[PDB]
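Heads up: the structure comes next, in structure tokens.
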Protein chains: 2
Amino acid sequence: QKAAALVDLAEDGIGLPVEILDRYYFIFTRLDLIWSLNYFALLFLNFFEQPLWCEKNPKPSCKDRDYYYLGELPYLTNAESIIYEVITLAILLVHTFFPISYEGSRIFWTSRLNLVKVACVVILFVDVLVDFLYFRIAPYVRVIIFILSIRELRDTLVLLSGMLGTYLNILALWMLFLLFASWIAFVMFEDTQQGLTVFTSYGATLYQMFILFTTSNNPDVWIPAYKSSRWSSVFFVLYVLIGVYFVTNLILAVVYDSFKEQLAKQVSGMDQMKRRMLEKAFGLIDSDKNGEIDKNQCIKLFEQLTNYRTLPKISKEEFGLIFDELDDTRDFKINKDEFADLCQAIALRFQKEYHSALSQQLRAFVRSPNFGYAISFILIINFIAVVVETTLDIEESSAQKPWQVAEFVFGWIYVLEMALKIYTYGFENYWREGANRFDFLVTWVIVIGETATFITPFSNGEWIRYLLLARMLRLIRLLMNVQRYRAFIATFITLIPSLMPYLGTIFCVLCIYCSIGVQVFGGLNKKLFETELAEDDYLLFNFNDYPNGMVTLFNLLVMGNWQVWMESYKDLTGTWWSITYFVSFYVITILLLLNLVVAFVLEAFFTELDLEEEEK
Amino acid sequence: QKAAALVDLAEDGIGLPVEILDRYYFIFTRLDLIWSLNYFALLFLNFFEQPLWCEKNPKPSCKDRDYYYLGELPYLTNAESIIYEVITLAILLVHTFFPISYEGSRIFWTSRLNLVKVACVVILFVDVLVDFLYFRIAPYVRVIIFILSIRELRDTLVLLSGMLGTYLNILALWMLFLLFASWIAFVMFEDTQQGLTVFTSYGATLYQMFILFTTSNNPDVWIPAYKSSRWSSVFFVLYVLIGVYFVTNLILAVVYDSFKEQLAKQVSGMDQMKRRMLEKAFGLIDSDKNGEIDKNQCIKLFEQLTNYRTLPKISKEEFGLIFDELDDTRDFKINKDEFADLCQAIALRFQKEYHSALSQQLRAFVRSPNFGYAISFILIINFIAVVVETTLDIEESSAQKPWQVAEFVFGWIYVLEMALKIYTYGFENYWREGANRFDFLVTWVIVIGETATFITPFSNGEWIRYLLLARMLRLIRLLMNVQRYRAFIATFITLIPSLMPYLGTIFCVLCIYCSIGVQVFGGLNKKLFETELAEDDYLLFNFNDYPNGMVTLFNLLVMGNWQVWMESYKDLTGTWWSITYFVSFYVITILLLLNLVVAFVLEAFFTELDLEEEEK
Ligand SMILES: [Ba+2]
Ligand SMILES: [Ba+2]
Ligand SMILES: [Ba+2]
Ligand SMILES: [Ba+2]
Ligand SMILES: [Ba+2]
Ligand SMILES: [Ba+2]
Ligand SMILES: [Ba+2]
Ligand SMILES: [Ba+2]
Ligand SMILES: [Ba+2]
Ligand SMILES: [Ba+2]
Ligand SMILES: [Ba+2]
Ligand SMILES: [Ba+2]
Ligand SMILES: [Ba+2]
Ligand SMILES: [Ba+2]
Ligand SMILES: [Ca+2]
Ligand SMILES: [Ca+2]
Ligand SMILES: [Ca+2]
Ligand SMILES: [Ca+2]
């Protein structure tokens, strides 16, 4: 009946899942709940197509492919590129044809998102056939399509814009600070030592003061001036003090507040949609369209929410006397708004979510705490076994087999545990809790490890087995029982998945800034390449290939000696208008995104503290 | 009368100033309000006695004093040390004898603070006479005496302890993280490349992973492992990601919350004392000790608070009808608690604080906005004049006199402004607003500059004049009229004095960590000193002298290539138990104090936003 349809709607809205219509929509979404899973791997592989792709560097140039400090394995032949791109674009084409099913023809192409999706698809197609028969913006539309493909990154982008609004203003003020400070600094050391300051007039001093602002060149950049006079330092310290602890911090504060504001905006935009779900449910169960529901119409919805969703109580005549007790007046009173708060309160404060003989013997013992204690002690002896095997491999006193085979059969004990636990709990019930999913993937990489190690053909054993000691990382959850380190560990655990859309966003930003590196900074040998610098002759073993560009972009992201990539390339291309790359990168990923994730970590920790204080 | 005494008490308690008694106390505190000013300069000079003092390095050793990359001017002869220390200790002795006057004999020596003060004094004495007739902990008791000398740093220390409590716990968890990560990393690269990892077994890997945790060696420390295999990076990035953005951030969060808590505790401890002041006032004006005050006893206190403190209204029979209106019932009703809220509300929402012919002509025109506009335009043309003089000095096309003499007479216009403004407003009224004090000190360094430049005897002109263009920094206050950059600038302005006790605290911490450097790391030439490192042969132009040790401590504080001081000294002394210095420093001044000031900047900015939102 319509009532049951409601129960599904209320339970789904409670689970925060929802559609966007108003039985085609139903059955089509049901067809989507499986296709989305393959679509995820599709998007991830299509994204990984970009780093595995060939480059524009070996393209009509000599003499590829050798090792002029450029490249790491592997690459892609143009044919494999063709077929792979064709496959991914085909499944993607299906993934773009599919949402038109549970939508109107004039409705689908009307949304700002879908038309952009299709546009990126036809761009990727008009580029895949051309790239086949024959390449610039081709990798860009891949990461672009990917970012908007997943809503949990789309919302993040909306957020980021919503704060970049004022972030531009605080950036302008920062720019003013830089300009003035650089001017005063330049006019301070004009007709004295040294040459590194005066070398390229004012612009050089602005450049170097900007690099001093990130403190990635602090001891050195004013070292000659300090050698001249010691009191010179009194300037620079004052510049750092006022620069890093005063300015940068309140920049972080600006990004903080802006983020919090836009986030409150986002969840405010979420509650409205959820309310739309609940009001849809009530609107459907209210056949008379009076705006209210009666007990003879309410206890059935309650009963359905009991039988199909959560567990409250039992409905009898006692229930009738209960409804007759709340007012000693009748009948009956529940409206469109009280119903929502009732559903929310029930879903919140109350509970949530073959022969029955041979299986029920284990289905009652696996739910017992004895099983958890079993796998606990198992991962303990697993720990001591692993640390022994490893501590004997480092002493080369092996005697490696009797322990590593034991860790293999430990992996077998883990796949046994995983199998019986995924069997006794459920197909989707075991998949709901994320920890069990982590254990699921760890196990399912352990077994493909077993296929790769035992079936077809040592050191590979040590490698592909010791890495999966992260299965024993769940033993650290024990520390939450201590009121000293509870909030910390809990915050971390809740941070692992919640910080993921931001990390993924900035990762995609890196994947966007890498294509720029391949397209512009292809050429790395030469006279310039060997001239400067010292460790830069070692540090520049990258940014020529794509994974190299990615990991050196990481090296920029940690701000560890980052400027050595900025300057060594500056005099590698010749033009100063190359550094505009680096700066931009910084000002996009250091003063914005990293401050954002700092803000989010802080806010998450405070939320955890407020939760622990709430339950007190 | 007693009532007037109250008015002074309520006004002082409102101004947050207070004593600690219960007319000796009165007159003695009045004698203190002037002595404290000299005591400040006394404490500052006594503190500056430490960096100007001699060292333990030239003490019975050869061959001082040359330039073996050790030392900057100036120093102190032992005789000058004797007389200076004697003077400072004498005035300090007076400053310790003085508080015993307005206190009880059995009361003074009973307080935990005073006895420690006197103890430090007699230590400084039993050390000054010995150091005279002849030196280890002598500089320590100076900074120690100084920190507790000023309450505004004492409270900061209390705060710091109150948070270091749990900060120890989060530090322990961090230690665990380091240990485990270092172990797994070490066992990852055991029987492969390279040597930098295995060199000193596990401890070396813990050391290097710890230096990777501060990201001050990120590209390099795993560079050989990356040269071996590219996939090795996949480890380290995961270590940095999980290390810097997950751990360090919630460490900052811990310090944040702890700080906020202890601060709320502190201001809570402040309001209690203020309430004690107000309750003292009411308790004194309530002669009958009934706990309440009548209108015929209240309008006189009101009248006194009008005539001597702030400005409300006028008291007539209309006032009597007003009191007869609030209830149409009498008489009369004000108790000990309502009086406090009344005083607070009046002091908050309402206002706050020779022939009268020749002077009153200027005393009415200086208060006009035309004067502010005058000095504004004056500092504008001052700006263009200064930028012209400076931009012609850098072109060596001078023609320097006609502009620099104009900036001198500009300084004269500023001392004229300062004189007439300090004359027309008041002796202490001009001193209340901090901005006018900044202008006062700028002016009063400009005039001693005039004494040093014009009276006794160029480039010295340029130097000692261009530096005081910070008098034109008040032109940046104009930006607050823009609703884009208002909160930022305002926050900064309010941060300049409020962040000062923390900066002073960490500065004193540096001054404590410097004596350790002089006493332990005296010896810097040698074989070790020239061996490592490259830029470290240039970077180690310090930490031998005291100001050198201070500025290189600054170089450590900014975490710019800090580890090069840590390692170069490690193999300069030989023992690893020297690095325990550096680490400690870090873990005291980077994970605690700097996170504290970050938290404080953020909190200040948020407070500013809440204020601007409040007035909306
Ligand atoms: Ba010059
Ligand atoms: Ba000059
Ligand atoms: Ba250089
Ligand atoms: Ba930082
Ligand atoms: Ba109605
Ligand atoms: Ba459970
Ligand atoms: Ba619990
Ligand atoms: Ba170097
Ligand atoms: Ba080995
Ligand atoms: Ba091995
Ligand atoms: Ba090395
Ligand atoms: Ba009473
Ligand atoms: Ba005023
Ligand atoms: Ba105003
Ligand atoms: Ca292709
Ligand atoms: Ca109805
Ligand atoms: Ca002395
Ligand atoms: Ca009374």
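All chain B residue numbers match Swiss-Prot; in order, they span 32-53, 62-173, 184-402, 415-518, 524-590, 595-686.
Method of determination (from the header): X-ray crystallography, 3.3 Å.
Using N, Cα and C of the backbone, Cβ positions are placed for all residues, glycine too.
Residues of the same chain lying 6 or more positions beyond the ends of the domain 'EF-hand 1' (B:322-357) and with a Cβ under 8 Å from any Cβ of it are 33-44, 47, 49, 53, 364, 368-369, 372, 380-385, 388-389, 392, 395. Sequence annotations record features per position, and here Swiss-Prot assigns domain 'EF-hand 1' to B:322-357.
Within the chain carrying the domain 'EF-hand 2' (B:363-398), a Cβ under 8 angstroms from the stretch's Cβ atoms is held by residues 41-42, 45, 324, 327-328, 331-332, 335, 340-345, 347-348, 351-352, 354-355, all 6 or more beyond its ends. Summarising the annotation, Swiss-Prot assigns domain 'EF-hand 2' to B:363-398.
Swiss-Prot gives this note for the published mutagenesis B:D454 to N: In fou2; shows elevated LOX and AOS activity levels and an increased resistance to B.cinerea. Strongly increases oxylipin biogenesis in response to wounding. For B:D454 (mutagenesis position), the same-chain residues lying six or more positions away in sequence with a CB closer than 8 A to its CB are B:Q461, B:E528.
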What are the DSSP helix/strand/coil residue counts across the domain 'EF-hand 2' (B:363-398)? 19 helix, 2 strand, 15 coil
Please compute the Cα distance from B:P518 to B:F524 in Å; 5 residues between them have no coordinates. 10
Just how far apart, in Å, sit the Cα atoms of B:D53 and B:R62 across 8 unmodelled residues? 12
Find the Cα-to-Cα distance between B:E402 and B:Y415 in angstrom, rounding to a whole number; note that the 12 residues connecting them are absent from the deposited model. 22
For the missing segment of 4 residues, report the Cα-Cα distance in Å between the flanking residues B:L590 and B:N595. 8
